[PDB]
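In what follows, a single structure is set out as structure tokens and then discussed.
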Amino acid sequence: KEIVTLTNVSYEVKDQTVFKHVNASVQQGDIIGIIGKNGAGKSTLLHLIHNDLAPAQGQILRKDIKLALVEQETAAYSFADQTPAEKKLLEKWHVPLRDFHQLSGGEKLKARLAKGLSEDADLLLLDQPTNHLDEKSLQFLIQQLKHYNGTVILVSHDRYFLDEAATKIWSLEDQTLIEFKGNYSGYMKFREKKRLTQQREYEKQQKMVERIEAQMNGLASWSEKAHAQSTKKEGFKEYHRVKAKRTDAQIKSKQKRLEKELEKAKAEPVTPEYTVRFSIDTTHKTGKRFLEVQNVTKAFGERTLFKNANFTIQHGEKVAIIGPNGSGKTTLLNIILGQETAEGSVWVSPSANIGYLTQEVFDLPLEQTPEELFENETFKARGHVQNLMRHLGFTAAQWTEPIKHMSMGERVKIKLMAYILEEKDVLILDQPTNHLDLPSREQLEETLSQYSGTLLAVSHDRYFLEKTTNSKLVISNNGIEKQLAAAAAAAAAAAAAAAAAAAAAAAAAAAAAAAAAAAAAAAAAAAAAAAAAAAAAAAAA
Amino acid sequence: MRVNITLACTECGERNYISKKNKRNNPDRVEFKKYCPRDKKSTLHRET
Amino acid sequence: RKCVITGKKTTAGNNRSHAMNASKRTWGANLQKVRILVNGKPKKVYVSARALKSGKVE
Amino acid sequence: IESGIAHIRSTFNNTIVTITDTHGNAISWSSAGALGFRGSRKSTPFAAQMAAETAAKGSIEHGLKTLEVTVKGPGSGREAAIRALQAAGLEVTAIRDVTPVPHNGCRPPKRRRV
RNA sequence: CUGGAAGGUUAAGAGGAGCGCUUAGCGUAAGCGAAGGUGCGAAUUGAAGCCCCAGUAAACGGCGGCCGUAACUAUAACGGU
RNA sequence: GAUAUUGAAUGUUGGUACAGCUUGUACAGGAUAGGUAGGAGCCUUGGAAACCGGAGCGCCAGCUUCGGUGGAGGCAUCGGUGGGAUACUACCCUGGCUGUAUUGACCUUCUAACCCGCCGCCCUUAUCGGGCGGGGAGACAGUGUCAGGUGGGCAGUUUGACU
RNA sequence: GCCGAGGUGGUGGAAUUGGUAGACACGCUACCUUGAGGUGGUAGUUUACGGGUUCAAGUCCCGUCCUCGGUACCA
Ligand SMILES: Nc1ncnc2c1ncn2[C@@H]1O[C@H](COP(=O)(O)OP(=O)(O)OP(=O)(O)O)[C@@H](O)[C@H]1O
Ligand SMILES: Nc1ncnc2c1ncn2[C@@H]1O[C@H](COP(=O)(O)OP(=O)(O)OP(=O)(O)O)[C@@H](O)[C@H]1O
């Protein structure tokens, strides 16, 4: 059975109609996923079904009252530590309770989604559970939601999270919800196919329209001649004027057929796919040496993170910083960039222009217009510099909204534009890829590879860093681990040499035997026998 | 765009009035005090 | 073609389409020829399928 | 099962080894391209060694231990694959060097540089 | 046309979550209200067709432009798009 | 396509109407504590500690059952932990197997309905049909109602005015 | 004269108001390779015009010029 039904639900704010003619169904344990561009009512829909926002038009009917609302930025979230099934979540994920304000950004969604799952809920209205999660927690989500009491409605921006944890998709698109059941991987297979059908039918009616307008124009250019070249010879003037009438009656019949087939057809041109173009420059002439962090130590009372972690990174390299949950990722950049018990030495270039990106969205000069916010000097500085950069880089005609009355799936984008418009020559990305979109994080995955070095890319993703990594900082127990490769299992001296040498000589003997099988008879047999036995003898130790 | 607007009462709930407004220059739900002939007085009305 | 038990046969009425276009149409009997003893002998006559359900002896 | 026959077919691109059951029922199969080598590395006898190793790993589940290896196809990886069935825990008893020899039969496709 | 058909859609028939209406009864009022009758009715199932994927022209049909270049006087075997 | 002619079996995956019961640990811990209430004792020759084998889960810590060697020992408040106490009562639908009755769908198979412009016999000197005996198809087909698609093969019609 | 169509780099030419002397394939220039050419490799040059609308114009709008074609005087 269903539980919640939607019919023609719309929404009106000061951009345009976000949302129109929305028909959907929540059922008894469906795993429904919202996909859509950010700012497209992705989480305004959740506040409509919560009755957190009152819809302008359309009827939203629900049956069971419990509506667990787990949003983005709930902004000094409460510490009502009640109904202790929450603390099971708060202790599988390895999160302490003790504070809220001194926590990193990584822990706070795991401590809000914790309280949200266990108040009591047969229906989850949650915004984005896949921001700042490591894979041991990202994997813990799917085992929650598979082993769960009811229906889940989530706004993922992940092709990763929906191959496992989806039954329906309520894709938001050009102001219209469309639902598709079954998966997300076959969902885009479904969309590309419907786009091919509508593109073929629009290409057909446009071609047919041009054909009938051409064959209508040829008849017109004959009717003009046949009317003007009468009254000359042979037959009075109405045997030849009737022929013009005979052609001009067809010239209207075909136009009436054209307009009737077009009113029955009504096949719209296909709306284009979404591109960003986005790119980067940062082409400044730069020195060599950037960051020498020697003998660093960071502690929080008794909570000790860093101890004597000596690493030195210079310009022109991809530095991926990976922490599974709470490795201080966000804390290191603050103690790279600042004072307050960076115990030891942190030297940085004095003339380097470090452009900083935060995990937390709490650095906006709020209630300002983006007009006053973005430095737009004269004429094309609004257009050629800025407004093109907005609309081309995901903005609508939203030149002046308040920037956290904005969408909050923007405002990462505002930070991003303010960086990339100006070629700051040093970036540090404290977790960029989580609020963004599958067309938005992709181009940042791309252009940051073509970026001209000195990047410190914290990312809890495993696939974003595959384009933006040369060296790694694996924060671990008792401080950093400056890795330049995988650096696992402590690459060795005697056994690895014996293994590689014996296998290479083994393949020598095997290829020597197998290239010519009956010649230089039998030394190879003793060779391969002794080498294979010695390989077993070396691997046995 | 320009939309037809009904302005329902609050003391009576009765509709009683129509004028037009923008969805862009007036995006919020507009309210005025007009005369309610059921209430026989000036009353705050409300777009519905 | 009429049933031998009851007077149930082909009638006629209208094919009323959408737009209420009155075409002219016939209504047949679900008759289903079987072997029954209408006389002392079985004779294999038409029956009807309304009259065949549990009433008349095969 | 305990006994089976190992069909190796090594041709100038690939060396496919299928360890089957005596009246022809494949326990496990792996090729040189199944191991991951996509390019010309498919032709190297190391990939035939690796393919015999993977076929030997796959064969010893429900299982079998003593093989009987039939070499088919003109290639290079016959010797390494016979040796690698031994070193992966199996025994290779008979070696049937059976490449399909037509007597006169069908005519071949044309020689290449012409 | 012919073939495929995993998948989307797609009827009536099936199903019956529910909402009305009536009503004994409970309610000083206001109103709520079981069972029944009865009006409507959502989720689900539901073919062929169509969307889709291939073949077929002695099937229906259709069969282009422009630019430069050779002992100059001209064209272009040629090349570009 | 559904439905009616049109029923006889054998499996199938869902769901009820009667029924079996098992699955339960963030850490601290002697451990596997789901919680609400009683709780200072219970289990034992119709067998306890221990060993072992197997159905079963497992977040591989250790639990669960059943059977087989054993011979009088387990186990509970309290002791400790920590947010909360271990012997019955129920549930929680998280995670299975087995049977009865129907429920929907699908695959086979049967034959007695239906069908045979198949054979033989009789009515009968008959290429009709119809009785009997075989054979073949067989719940299909055909046929009736209901429905969708297709449908210029056919039908009624429309296809404006100024000039 | 009227109607219909197009006017971009040396060339042919895509671009739904969102960055193009040009984004795409050729030419072209400077270098490399070669004995010297060719191929090949590296880097490099305001939308026919004039006036607006716009934060933004090849595009939206008003006018001028050119070329293709149909529609005429005449031979
Ligand atoms: N409260 C508001 N008032 C006016 N305009 C808004 C408001 N909220 C959002 N908008 C506009 O509508 C867009 C969509 O906002 P929405 O409510 O869909 O958030 P969302 O896009 O679902 O969140 P995300 O960006 O993470 O998807 C915003 O980006 C903003 O431009
Ligand atoms: N000022 C502080 N006081 C107390 N604890 C802190 C402080 N700063 C950081 N921590 C602790 O350090 C741990 C890790 O935080 P860190 O700065 O590494 O962010 P993180 O772990 O990467 O999380 P996120 O990925 O959400 O940023 C957290 O558990 C947090 O409680």
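Just so you know, the numbers here start at 1 and follow the chain as drawn.
Each Cβ is built from the backbone N, Cα and C atoms, and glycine gets one as well.
As annotated by Swiss-Prot, ATP 1 binding site applies to A:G36, A:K37, A:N38, A:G39, A:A40, A:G41, A:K42, A:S43. Under a cutoff of 8 A between CB atoms, and with a sequence separation of 6+ in the same chain, the neighbours of A:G39 (ATP 1 binding site) are A:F394, A:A396, A:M406, A:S407, A:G409, A:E410.
Among the mutagenesis entries in Swiss-Prot is A:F236 to V (Swiss-Prot position 237), noted as: Still confers resistance to virginiamycin M, lincomycin and tiamycin. Listed in sequence order, there are no same-chain residues at least 6 apart in sequence whose CB falls under 8 Å from the CB of A:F236 (mutagenesis position).
Looking at Swiss-Prot, you'll find the mutagenesis A:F236 to A (Swiss-Prot position 237) noted as follows: No longer confers resistance to virginiamycin M, still confers resistance to lincomycin and tiamycin. In three-state terms derived from DSSP, A:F236 (mutagenesis position) belongs to neither a helical nor a strand segment and is classed as coil.
Taking Cβ-Cβ distances under 8 Å and a sequence separation of 6 or more, the neighbours of A:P324 (ATP 2 binding site) in its chain are A:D134, A:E135, A:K136. According to Swiss-Prot, the ATP 2 binding site annotation covers A:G323, A:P324, A:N325, A:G326, A:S327, A:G328, A:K329, A:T330.
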Alpha-carbon distance [A:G41 (ATP 1 binding site); A:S327 (ATP 2 binding site)] in Å | 34
Near A:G41 (ATP 1 binding site), which of the binding-site residues A:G323, A:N325, A:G326, A:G328, A:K329, A:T330 can be found within 10 Å, Cα to Cα?
-> none
List the binding-site residues A:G36, A:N38, A:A40, A:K42, A:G326, A:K329 whose Cβ sits under 6 Å from any atom of ligand 2, in sequence order.
-> A:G326, A:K329
Out of A:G41, A:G326, which has the highest number of nearby Cβ atoms, where nearby means within 10 Å of its Cβ, if these are the binding-site residues?
-> A:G41
What binding-site residues among A:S327, A:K329, A:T330 have a C-beta sitting less than 6 Å from any atom of ligand 1?
-> none
Around A:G328 (ATP 2 binding site), which residues of its chain at least 6 apart sit with Cβ under 8 Å of its Cβ?
-> A:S104, A:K298, A:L305, A:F306, A:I475
Can you grab the distance from A:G36 (ATP 1 binding site) over to A:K329 (ATP 2 binding site)? Cα atoms, rounded to a whole Å.
-> 30
Neighbouring CB atoms within 10 angstroms of the CB of A:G36 (ATP 1 binding site), all protein chains considered, total 20
Given the recorded ATP 1 site (A:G36, A:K37, A:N38, A:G39, A:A40, A:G41, A:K42, A:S43), which additional residues of the same chain have their Cβ within 8 Å of the Cβ centre, ordered by sequence?
-> A:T44, A:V155, A:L172, A:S407, A:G409
Setting A:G323, A:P324, A:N325, A:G326, A:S327, A:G328, A:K329, A:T330 aside, what same-chain residues sit with their Cβ within 8 Å of the center of the Cβ atoms that define the ATP 2 site, listed in sequence order?
-> A:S104, A:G106, A:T331, A:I475
